[PDB]
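> First, the structure itself, so that you have it in front of you.
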2 protein chains.
Amino acid sequence: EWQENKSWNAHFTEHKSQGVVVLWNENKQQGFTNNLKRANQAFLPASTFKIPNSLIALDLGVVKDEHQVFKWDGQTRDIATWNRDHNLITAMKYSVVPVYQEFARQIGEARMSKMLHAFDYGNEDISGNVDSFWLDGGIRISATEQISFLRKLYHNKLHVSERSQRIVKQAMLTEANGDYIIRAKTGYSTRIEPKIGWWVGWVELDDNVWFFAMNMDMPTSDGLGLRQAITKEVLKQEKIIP
Amino acid sequence: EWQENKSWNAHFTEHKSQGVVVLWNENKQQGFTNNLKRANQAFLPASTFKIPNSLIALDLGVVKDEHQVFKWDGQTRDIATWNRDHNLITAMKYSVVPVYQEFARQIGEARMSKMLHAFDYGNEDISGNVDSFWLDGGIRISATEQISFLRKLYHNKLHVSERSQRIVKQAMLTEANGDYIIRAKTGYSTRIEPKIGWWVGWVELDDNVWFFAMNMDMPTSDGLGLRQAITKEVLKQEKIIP
Ligand SMILES: CCc1ccc(-c2[nH]nc3nc(-c4ccc(C(=O)O)cc4)cc(C(=O)O)c23)cc1
Ligand SMILES: CCc1ccc(-c2[nH]nc3nc(-c4ccc(C(=O)O)cc4)cc(C(=O)O)c23)cc1
Ligand SMILES: [Cl-]
């Protein structure tokens, strides 16, 4: 059961931006969004795809554990934090694309397509380069589809080991305090118009979990901070966090 | 290998308190404390014992997972947060002794004694009520010994399943942001002199981990927040956290 709350649109325009936030009250099985139509519009997952991609690599053995070090290849890229060694935790934290492209090549389109299909993920379509399809290929997913996927991950229901799921949820850790825990993943889709930013994940409270999926128009990298900032405004307005 | 830095004692005497903080740089395998002597004085672990107790309960089956509920027994106790239902995550967060006391009774002295010996935990001695020995019984552990145990937990080297260890580390989650992650457990030892507060755990950074164990004289519960505050002041001084 879904409910539209366009009042949330205030938080978008206050920064003269456009997008959608989707929330899902797990206890109540109820959903809320500012825009039912955009909530179902499909986009490239971009770096939010690091979630199923991590799940896959772990379960296959491409990645042995969250400590395994993936050494920098020496290629200087535009994001400083990519130019260094990473493990699964920091690779997901800094959205280190080259580390995940390498995982993809080792996974291979055969097992990749199989797994996504098992995950019922987006349009399950891996068409394009096997190491760049989630950034410029044919995979597509909507905010509402993000929340469907994440809810399986949360419940360890995905067709992978509990371990792989446990590890990926550890790597999604973004913020934690005495009031709440956020496990989430950012995304920035730049290669194909429209350019959008993603933030998807959930908020753990003592007695409930709120799943969320947001995306917003992101013409320039400068507004990337708004992904978290606007979601939190929505979270604060609905009294989910202080 | 160990350095004493009594400059840290300022952070204690800025709150008219005394105690010890012990830090361990895992990369360099070097330790730091303001008080070498008190670092090696053993006390009741009190609710810090929730770390091994959880690992044991999990590994035998007293606790199925972190989602399983343990309902309030209707007995109204001094701590408001105890008088409600709990899972492993919230019982840790709020130090709900009754839930762990019930764990202990189900655990039984035979299996308890065994595990603590396998853990090399403190003096490995559970003399007293099987459901209260960590609060008023014979078990003792020092700050340095806390750190020894915690490093085994961090590296998954304890003699329980990886799963048990991953779950307890999830339940230890205390604080996280873009700069650091803190997994820790608080303790208040009130039943036996001297009354002391505990805070033990570690700070995960991108490319290092700092283990810590601190304890301080705690006459009344009013000074309890100083356990985290003084630790963070020391972490700040050492440039571990901002
Ligand atoms: C194929 C040529 C080419 C070369 C470089 C880029 C590129 N520049 N800056 C990029 N930033 C991200 C990114 C940013 C934030 C987040 C975030 O989540 O905050 C993620 C990715 C990604 C890419 C990318 O390679 O797709 C970026 C794009 C295309
Ligand atoms: C058997 C008689 C009796 C009854 C009740 C208590 C008792 N009152 N308040 C207590 N608070 C804690 C506690 C506080 C903070 C933290 C913390 O970590 O922040 C933990 C425990 C513990 C006990 C206890 O039962 O030992 C407390 C003590 C003795
Ligand atoms: Cl975690």
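The residue numbers of chain A are those assigned by Swiss-Prot, with the residues present covering 24-265 sequentially.
We read in the header that X-ray crystallography, 2.0 Å was used to get this structure.
Just so it is clear, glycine is given a Cβ too, placed from its N, Cα and C backbone atoms.
Okay, these came from Swiss-Prot:
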MUTAGEN   A:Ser70 to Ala  Does not alter thermal stability
MUTAGEN   A:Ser70 to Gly  Increases thermal stability. Abolishes hydrolysis of cephalothin and decreases catalytic efficiency about 60-fold with respect to ampicillin
ACT_SITE  A:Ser70  active site, acyl-ester intermediate
BINDING   A:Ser70, A:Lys73, A:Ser118, A:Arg250  beta-lactam binding site
MUTAGEN   A:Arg189 to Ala  No significant effect on catalytic efficiency with respect to ampicillin. Very little reduction in dimerization at neutral pH. Predominantly monomer at neutral pH; when associated with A-206. Slightly decreases thermal stability. Significantly decreases thermal stability; when associated with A-206
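Can you walk me through where each of these features ends up in the structure?
In sequence order, A:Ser118, A:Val120, A:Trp157, A:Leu158, A:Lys208, A:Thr209, A:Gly210, A:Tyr211, A:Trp221 are the residues near A:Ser70 (mutagenesis position), counting only same-chain partners six or more apart with C-beta under 8 A.
Just so you know, the Cβ of A:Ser118 (beta-lactam binding site) picks up 19 other Cβ atoms within 10 Å once every protein chain is counted.
In the three-state DSSP reading, A:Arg189 (mutagenesis position) counts as helix. Counting only same-chain residues at least 6 apart in sequence, those with a Cβ under 8 Å from the Cβ of A:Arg189 (mutagenesis position) are A:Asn179.
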> Excluding A:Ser70, A:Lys73, A:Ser118, A:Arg250 themselves, which residues in that chain have a Cβ inside 8 Å of the centre of the Cβ atoms defining the beta-lactam site?
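Near the beta-lactam site, beyond A:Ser70, A:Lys73, A:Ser118, A:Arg250, sit A:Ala69, A:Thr71, A:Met115, A:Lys208, A:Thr209, A:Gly210, A:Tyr211, A:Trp221.
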> Do the recorded positions A:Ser70, A:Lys73, A:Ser118, A:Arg250 include any whose Cβ comes within less than 8 Å of a Cβ in chain B, and which?
none
> Grab the beta-lactam binding residues from the record (A:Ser70, A:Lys73, A:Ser118, A:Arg250) and give me their largest CA-CA distance in Å.
17
> Under 6 Å from ligand 1 by C-beta, which of these recorded positions make it: A:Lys73, A:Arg189, A:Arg250? Sequence order, please.
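Qualifying residues: none.
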